[PDB]
Amino acid sequence: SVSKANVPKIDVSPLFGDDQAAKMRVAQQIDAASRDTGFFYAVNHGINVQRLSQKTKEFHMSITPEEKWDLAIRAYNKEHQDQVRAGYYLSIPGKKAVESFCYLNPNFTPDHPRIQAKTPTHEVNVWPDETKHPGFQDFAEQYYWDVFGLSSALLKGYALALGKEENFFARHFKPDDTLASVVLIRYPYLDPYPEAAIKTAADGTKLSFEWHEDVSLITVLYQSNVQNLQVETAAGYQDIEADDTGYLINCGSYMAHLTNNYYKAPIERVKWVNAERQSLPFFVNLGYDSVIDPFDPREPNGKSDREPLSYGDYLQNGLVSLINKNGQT
Ligand SMILES: CC(C)[C@@H](NC(=O)[C@H](CS)NC(=O)CCC[C@H](N)C(=O)O)C(=O)O
Ligand SMILES: [Fe+3]
């Protein structure tokens, strides 16, 4: 029936250090994984993922219907026209099981020039009442910077893996302008589970979210210990093993663009599982004006004829296209 994807566990801790040869050995493993199924687990990453899943659980289970409307993105609340990305994504009982909360760069404030200029994809985060969710905002903002630091190191590994200097990507990944987002996703246990919330794939598999390529440079994902993800290969979809201690890493379609598809953006989908679980992606996005010059590591001269793509326009297009294809989450 369904085979299992080879998803190696890569000790990424050398990427935080100054042992350059050890960094290269990590880079080789990243290269191999990126050329195989496109996924690896980053282990020995230094993030307290036990507290992450705890603080997230407390929030999802304690937020009330009134608070969800008050935080809701524009897709669920016409009063909130500035909330395209950040805020609460409501479930629809009987129809849509998943619900989630998305937040962006905490440095996006009314003082920020991109907020002042009303540049697309930049928004000021919305937060629940502190007294109703003590410590939640503090946890969430600190987590953003914790995973930012992990992601910076991973980007050093990807750069070395492609034959570049280690800051080739990370130099565009900055706290003052990153469009990176965290999404705290709840997938509920439901009895009965509404069939309307289950999609059926071409191959018959029941899904919660259909196939797609990630809109990101890379995706840095923590999930609770419930197997659900699949990656498409030429021989069909393969199950990605769960690992609630590691971070599941893959390239997004911006990486595929700039490498001339040498590191493809894998096609992934989410199987339907009737189980309470958490999915907490960090989408590594660059700045709105960031441009990486494409190259082709397959060619002796490394030359690509692909257009340099401004990251902001890429992100705007990608997020709207994904909603159109796979629905409003
Ligand atoms: C597969 C997981 C990463 C997760 N899927 C997801 O997060 C899916 C597919 S990558 N991503 C999205 O819908 C895009 C969210 C973008 C976010 N609101 C933003 O403004 O930056 C899931 O569990 O459904
Ligand atoms: Fe995805």
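Note that chain A is numbered according to Swiss-Prot, with residues 3-331 shown in order.
Quick reminder: no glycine exception, Cβ is built from N, Cα and C everywhere.
Feature annotations, reproduced from Swiss-Prot:
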- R87, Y91, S183, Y189, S281: isopenicillin N binding site (BINDING)
- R279: 2-oxoglutarate binding site (BINDING)
- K98 to E: Strongly reduced the catalytic activity (MUTAGEN)
- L223 to I or V: Strongly reduced the catalytic activity (MUTAGEN)
- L231 to I or V: Strongly reduced the catalytic activity (MUTAGEN)
- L231 to T: Abolishes the catalytic activity (MUTAGEN)
- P283 to L: Abolishes the catalytic activity (MUTAGEN)
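Features as recorded by Swiss-Prot, highlighted on the structure.
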residue: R87; record: isopenicillin N binding site; Cβ within 10 Å: 20
residue: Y91; record: isopenicillin N binding site; Cβ within 10 Å: 22
residue: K98; record: mutagenesis position; Cβ within 10 Å: 17
residue: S183; record: isopenicillin N binding site; Cβ within 10 Å: 23
residue: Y189; record: isopenicillin N binding site; Cβ within 10 Å: 24
residue: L223; record: mutagenesis position; Cβ within 10 Å: 24
residue: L231; record: mutagenesis position; Cβ within 10 Å: 24
residue: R279; record: 2-oxoglutarate binding site; Cβ within 10 Å: 19
residue: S281; record: isopenicillin N binding site; Cβ within 10 Å: 23
residue: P283; record: mutagenesis position; Cβ within 10 Å: 22
Nearest of the recorded positions to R279 (2-oxoglutarate binding site) by CA-CA distance, picking from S183, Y189, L223?
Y189
Nearest by Cα to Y91 (isopenicillin N binding site), of the mutagenesis positions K98, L223, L231, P283, is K98
In the three-state scheme derived from DSSP, which category covers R87 (isopenicillin N binding site)?
coil
Taking only the residues the record lists as binding isopenicillin N, namely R87, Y91, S183, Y189, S281, what is the largest Cα to Cα distance between any two of them, in Å to the nearest whole number?
19
Work out how many Å separate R87 (isopenicillin N binding site) and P283 (mutagenesis position) at their Cα atoms, rounded off.
14
Spatially, and counting Cα to Cα, which of the mutagenesis positions is closest to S183 (isopenicillin N binding site)? Options: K98, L223, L231, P283.
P283
Alpha-carbon distance [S281 (isopenicillin N binding site); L231 (mutagenesis position)] in Å:
10
Under 6 Å from ligand 1 by Cβ, which recorded positions from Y91, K98, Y189, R279?
none
